[PDB]
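> Structure below; questions to follow.
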Amino acid sequence: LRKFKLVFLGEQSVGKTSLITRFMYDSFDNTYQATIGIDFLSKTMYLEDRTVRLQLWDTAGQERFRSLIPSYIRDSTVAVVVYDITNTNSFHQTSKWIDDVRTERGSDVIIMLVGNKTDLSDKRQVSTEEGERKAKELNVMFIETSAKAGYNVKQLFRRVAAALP
Ligand SMILES: Nc1nc2c(ncn2[C@@H]2O[C@H](COP(=O)(O)OP(=O)(O)NP(=O)(O)O)[C@@H](O)[C@H]2O)c(=O)[nH]1
Ligand SMILES: [Mg+2]
């Protein structure tokens, strides 16, 4: 089968896992269950009217697990790097995650920068335009989402899939 190989990266608590579960299961939980190490989903699905093997690695944002991540980045055609629009540190820290992807794959990768939690726009600390500007500077795609609301979650996956050969 064709593969659709993604890795989710980003600081702790930004909503990596929640994006994945909203997409795959239409499921969201307010309760925080930290990802420990690297979790994995492999599923045969239909993409754009073809059978595709999804291989999705969901990494922990905690620094203590970061040493595990390079081999998973190496095997991933798509890297999804997530931040929380309410947390400026999480936004600036996307740089190291993108650098980690470049270290392993150079330009031979699709990267999507995601500003998540737009349902919390009252608490927004990073503008949409700041995100767009950073993405363009780094030569990566950009989207804003809300895993909680189910906003732009399917679109995230559609857009990275559309970039696959
Ligand atoms: N309001 C709101 N909360 C969200 C959103 N996405 C995730 N959360 C919340 O933020 C917390 C962390 O979410 P989670 O998906 O576990 O984040 P993660 O990036 O996978 N964390 P880790 O790196 O620890 O695995 C949870 O309490 C979850 O409910 C969102 O779009 N909006
Ligand atoms: Mg997680």
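Residues 10-174, in that order, are what chain A shows, numbered as in Swiss-Prot.
Technique stated in the header: X-ray crystallography, 1.4 Å.
Here the Cβ of each residue, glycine as well, is placed from N, Cα and C on the backbone.
So Swiss-Prot lists these for the protein:
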| type | residues | note |
| --- | --- | --- |
| BINDING | 19-27, 67-71, 125-128, 155-157 | GTP binding site |
| MUTAGEN | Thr26 to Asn | Does not affect interaction with Rich |
| MUTAGEN | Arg62 to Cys | Produces short bristles but does not alter the direction of their growth |
> List the Cα distance (Å, whole number) between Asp67 (GTP binding site) and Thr26 (mutagenesis position).
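Rounded to a whole number, the Cα-Cα distance is 7 Å.
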> Among all chains shown, work out which of the binding-site residues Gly19, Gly70 has the most CB atoms within 10 A of its CB.
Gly19
> I need the CA-to-CA distance for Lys25 (GTP binding site) versus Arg62 (mutagenesis position), whole Å please.
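Answer for this pair: 20 Å between alpha carbons.
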> Please check the recorded positions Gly19, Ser22, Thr26, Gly70 against ligand 2 and give me the ones with CB under 6 A, sequence order.
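Going through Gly19, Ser22, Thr26, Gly70 in sequence order, those close to ligand 2 turn out to be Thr26.
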> Just to be sure I understand the contacts, which recorded positions have a Cβ under 6 angstroms from any atom of ligand 1? Candidates are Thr26, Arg62, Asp67, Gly70.
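Those recorded positions that pass the cut-off, since their Cβ is under 6 Å from ligand 1, are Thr26, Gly70.
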> Between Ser22 (GTP binding site) and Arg62 (mutagenesis position), how many Å separate their Cα atoms?
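Between the Cα atoms of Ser22 (GTP binding site) and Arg62 (mutagenesis position), the distance comes to 28 Å.
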> Name the residues of the same chain, 6+ apart in sequence, whose Cβ is under 8 Å from the Cβ of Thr26 (mutagenesis position)?
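Correct list: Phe17, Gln42, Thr44, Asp48, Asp67.
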> Near the Cβ of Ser155 (GTP binding site), how many other Cβ atoms are there if near means within 10 Å?
22
> Could you say whether, by DSSP, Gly70 (GTP binding site) belongs to a helix, a strand or a coil region?
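Assignment for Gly70 (GTP binding site) reads coil.
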> To which of the recorded positions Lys25, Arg62, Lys126 does the lowest count of other Cβ atoms within 10 Å belong?
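It is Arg62 that, of the recorded positions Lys25, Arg62, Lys126, has the fewest other Cβ atoms within 10 Å.
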